[PDB]
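Below you'll find the structure, written out as structure tokens, and then a few comments.
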Number of protein chains: 2
Amino acid sequence: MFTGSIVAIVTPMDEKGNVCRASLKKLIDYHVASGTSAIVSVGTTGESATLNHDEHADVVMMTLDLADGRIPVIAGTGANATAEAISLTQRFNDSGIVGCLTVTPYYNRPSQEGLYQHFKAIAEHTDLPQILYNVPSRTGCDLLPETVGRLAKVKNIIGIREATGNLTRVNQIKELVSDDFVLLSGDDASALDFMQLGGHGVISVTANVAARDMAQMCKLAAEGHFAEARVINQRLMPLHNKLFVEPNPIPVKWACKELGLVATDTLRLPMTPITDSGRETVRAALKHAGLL
Amino acid sequence: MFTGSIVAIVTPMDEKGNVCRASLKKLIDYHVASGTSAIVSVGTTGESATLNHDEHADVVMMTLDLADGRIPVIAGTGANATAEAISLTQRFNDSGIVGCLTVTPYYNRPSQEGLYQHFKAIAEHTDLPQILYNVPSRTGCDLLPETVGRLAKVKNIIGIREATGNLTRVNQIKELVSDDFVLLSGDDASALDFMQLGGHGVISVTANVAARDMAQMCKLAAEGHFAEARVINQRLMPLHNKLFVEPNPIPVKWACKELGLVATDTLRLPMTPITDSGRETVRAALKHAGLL
Ligand SMILES: [K+]
Ligand SMILES: [K+]
Ligand SMILES: [K+]
Ligand SMILES: [K+]
């Protein structure tokens, strides 16, 4: 699945900062029961930044195993060095994951030509479907619609997760690619708008704690019932905003613990524990969404 | 040494992308002869992004070996996971490097508290001097003067390379830290302004190809001879700008190749070869500087 509500799943940890299997299983069961369409394993929200490649791969394989064919699993495979992106991608070749979510190189700020070569080379070393991931606020780099058009011509580059919050990109990209190229929002607060413009779903942080509502919202969207979808969206809007009151995934992990979905809200440095003021902010948004 | 002109040195490569010892030796002899204060080894301009930690450490050790006590060497040691930063730092214990240049975590966008905890932990676990490195355009986060002030109180956090190009930061930081805390520009085009406002030196990309002029400009600035320094700066200003006409270090490696300082201008993906228009823009900047 590359449609509907796709969760950017947290990597729940024990107090030592290592993956908590019991909490992972609980989350995956919750997504299966909630109608979540797919899981992105070890992306931004899953702390790809603070896991090494072995630990990253371990979490993905554990997620795939625990999913047990019940829900598709997409691996986060981003790296800012092309050779490393290829190497990470190869760990999942012939694994059971359905596709990869691959971010524009961060920090080194490649040109649009460099982005084209990075993703082309990655695609050439895999049989897995590739979803491009654009998030300039984290990367320092902006994959423009014209380059997306170029890359969409590569056989196994099948979609884009667009996290700019710039809604004009939907139709600029759609104009330049074929009808089957998947357009996914990477920005919860604008994701319903993104779908109203022609987007096919959302890779969502909110879905971590509001999976049923999120799944319902995207289904309504896909059927053209936007007024009905907006009612849910307004119920979820404080979460769409306040889950970033502190650096993601600090708030969403606390929210998961609060809802009893994970054993601990532990994260790896440089992410730090949620402040007291942060707890109260997220608690009120959970209450507004009617989740407590 | 942590004042004056400090070169953010390129990592010269053969056609296969592997470090070229003979080109590195030439660059190092050139900086020894040209009065450069120190070499930053495997930072941003050194393609830290696309070397693994083993190649990274190899290049630094080779740099120390070739320098042979003639010029101080500072290692780039930045990482977006604290544990990984600490691990990378350990590789350089008793190596002979004089200090480390450590970037704010990129991509994961930690809070000021997270940044504080990050750099505090790195400093705790080494005796090597640490220079903080702030470059929001690359990292997606901004180490603010208040937090720099908190970190300056750590015994072995000794300075900051400020690459915002925001010159108000010089005196906002200076007011908060003791008089021996080193303030270095990380932005060639505003570096002389930075030094006129109280800065102590520059970590420079332009110094790769204009080492002597850079060294003299920084000495004149340190002596208060700002008009004299600005004459040199005006002839280097096209280089300060045009070395970023395409993504750094693409133009500067081409320039080094053109001057005969390195054998090839090869980079690793996602960095791609300089375009022809780039060649001419950079060629013209070199001629304006008197280098061709
Ligand atoms: K990582
Ligand atoms: K395609
Ligand atoms: K690296
Ligand atoms: K200090």
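Keep in mind that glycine also has a Cβ here, set from the backbone N, Cα and C atoms.
Going by Swiss-Prot, these are the annotated features:
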- A:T44 to S: 8% of wild-type activity. 4-fold decrease in affinity for pyruvate, but nearly no change in that for (S)-ASA (MUTAGEN)
- A:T44 to V: Reduced kcat by 99.9% (MUTAGEN)
- A:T45, A:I203: pyruvate binding site (BINDING)
- A:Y107 to W: Reduced activity by 95%. Reduced affinity for both substrates. Exists as a mixture of monomer, dimer and tetramer in solution. Has significantly lower thermal stability than the wild-type enzyme (MUTAGEN)
- A:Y107 to F: Reduced kcat by 90% (MUTAGEN)
- A:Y133 to F: Reduced kcat by 99.7%. Reduced affinity for both substrates (MUTAGEN)
- A:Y133: active site, proton donor/acceptor (ACT_SITE)
- A:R138 to A or H: Strongly increased KM for L-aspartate 4-semialdehyde. No effect on KM for pyruvate. Reduced activity by 99.7% (MUTAGEN)
- A:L197 to Y or D: 1.4 to 2.5% of wild-type activity. Decrease in affinity for pyruvate, but nearly no change in that for (S)-ASA. Exists as a dimer in solution (MUTAGEN)
Select from the recorded positions A:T45, A:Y133, A:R138, A:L197, A:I203: which have any Cβ-Cβ contact with chain B shorter than 8 Å?
A:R138
Measuring Cα to Cα, tell me the gap between A:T44 (mutagenesis position) and A:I203 (pyruvate binding site) in whole angstrom.
11
Provide the three-state secondary structure of A:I203 (pyruvate binding site) computed with DSSP.
strand
Based on DSSP, name the secondary structure state of A:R138 (mutagenesis position): helix, strand or coil.
helix
Who sits close to A:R138 (mutagenesis position): which same-chain residues at least 6 apart have their Cβ under 8 Å from its Cβ?
A:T44, A:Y106
Which chain-mates of A:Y107 (mutagenesis position) that are at least 6 residues away have a CB under 8 A from its CB, listed by sequence?
A:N80, A:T139, A:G140
Taking the Cβ of A:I203 (pyruvate binding site) as the reference point, list residues of the same chain whose Cβ is under 8 angstroms away and which are at least six residues distant in sequence.
A:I6, A:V7, A:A8, A:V40, A:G43, A:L101, A:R161, A:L184, A:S185, A:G186
Cα-to-Cα gap, A:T45 (pyruvate binding site) vs A:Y133 (mutagenesis position), nearest whole Å:
13
If you count other CB atoms within 10 A of each CB, which of A:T45, A:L197 wins among these recorded positions?
A:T45
For a quick check of packing: other C-beta atoms within 10 Å of the C-beta of A:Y133 (mutagenesis position), how many?
27
Give me the Cα-Cα distance between A:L197 (mutagenesis position) and A:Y133 (mutagenesis position), rounded to a whole Å.
19
Which of the three DSSP states, helix, strand or coil, fits A:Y133 (mutagenesis position)?
strand
